[PDB]
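K.L.:
I'd like to ask you about the structure that follows.
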Number of protein chains: 2
Amino acid sequence: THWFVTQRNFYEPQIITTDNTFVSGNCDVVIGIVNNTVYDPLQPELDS
Amino acid sequence: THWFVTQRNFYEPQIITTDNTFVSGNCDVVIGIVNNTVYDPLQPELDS
Ligand SMILES: *[C@@H]1O[C@H](CO)[C@@H](O[C@@H]2O[C@H](CO)[C@@H](O)[C@H](O)[C@H]2NC(C)=O)[C@H](O)[C@H]1NC(C)=O
Ligand SMILES: *[C@@H]1O[C@H](CO)[C@@H](O[C@@H]2O[C@H](CO)[C@@H](O)[C@H](O)[C@H]2NC(C)=O)[C@H](O)[C@H]1NC(C)=O
Ligand SMILES: *[C@@H]1O[C@H](CO)[C@@H](O[C@@H]2O[C@H](CO)[C@@H](O)[C@H](O)[C@H]2NC(C)=O)[C@H](O)[C@H]1NC(C)=O
Ligand SMILES: *[C@@H]1O[C@H](CO)[C@@H](O)[C@H](O)[C@H]1NC(C)=O
Ligand SMILES: *[C@@H]1O[C@H](CO)[C@@H](O)[C@H](O)[C@H]1NC(C)=O
């Protein structure tokens, strides 16, 4: 149901964020890409 | 008197921040943990 990012050699799931992930280009080029939220940790701070 | 994070093979003390550190869980589980202020680099910008 949920999407997580984890270290490779031990299951420690954590929320997808702009800290855990890096961008590269538009979605069409990658074979097998999937859709999700990526949380932006600035936004609750910016909002308050 | 003061707590720093340094690279391992050459002494270069840096202030402890949420950039040069990462979280995992509450303070109870770790044997030999210590208490200090992690400087959050966004707080002077939230003050601005
Ligand atoms: C996939 O993992 C997530 C995170 O552990 C599960 O979502 C939690 O599920 C429990 C039980 O239903 C709830 O109490 C939590 O509030 C849920 N957390 C969130 C952030 O939604 C999810 O149930 C797991 N999915 C499956 C199919 O096992
Ligand atoms: C992932 O999400 C994107 C954006 O919602 C989906 O792309 C759109 O898909 C529809 C139906 O095929 C097209 O009409 C649109 O032109 C697409 N692009 C945009 C920008 O809306 C995509 O289909 C989703 N992929 C999966 C596997 O669910
Ligand atoms: C590290 O800091 C925490 C938080 O101030 C200390 O936790 C307190 O410990 C006393 C022990 O008698 C408890 O009565 C308090 O309820 C605790 N506070 C909280 C907010 O839980 C902890 O003792 C400190 N550890 C060391 C080794 O100094
Ligand atoms: C994975 O295999 C299924 C087999 O039905 C196929 O439909 C799907 O296109 C494959 N995945 C990718 C990324 O092509
Ligand atoms: C560190 O070592 C000393 C001597 O072995 C012991 O008395 C002390 O309880 C230890 N403290 C921690 C935090 O491990």
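Just so it is clear, chain B uses Swiss-Prot numbers, and the residues here are 1100-1147, in order.
The backbone N, Cα and C atoms fix where each Cβ goes, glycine too.
As a natural variant entry, B:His1101 to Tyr appears in Swiss-Prot alongside the note: In strain: Theta/P.3. One natural variant catalogued in Swiss-Prot, B:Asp1118 to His, is accompanied by this note: In strain: Alpha/B.1.1.7.
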K.L.:
Sort out the sequence-distant neighbours of B:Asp1118 (variant position) for me: same chain, 6+ apart, CB within less than 8 Å of its CB, listed by position.
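P.N.:
Looking at Cβ-Cβ distances below 8 Å from B:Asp1118 (variant position), excluding near sequence neighbours, one finds B:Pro1140.
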K.L.:
Tally every other Cβ atom lying within 10 Å of the Cβ atom of B:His1101 (variant position).
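P.N.:
Excluding its own Cβ, the number within 10 Å is 7.
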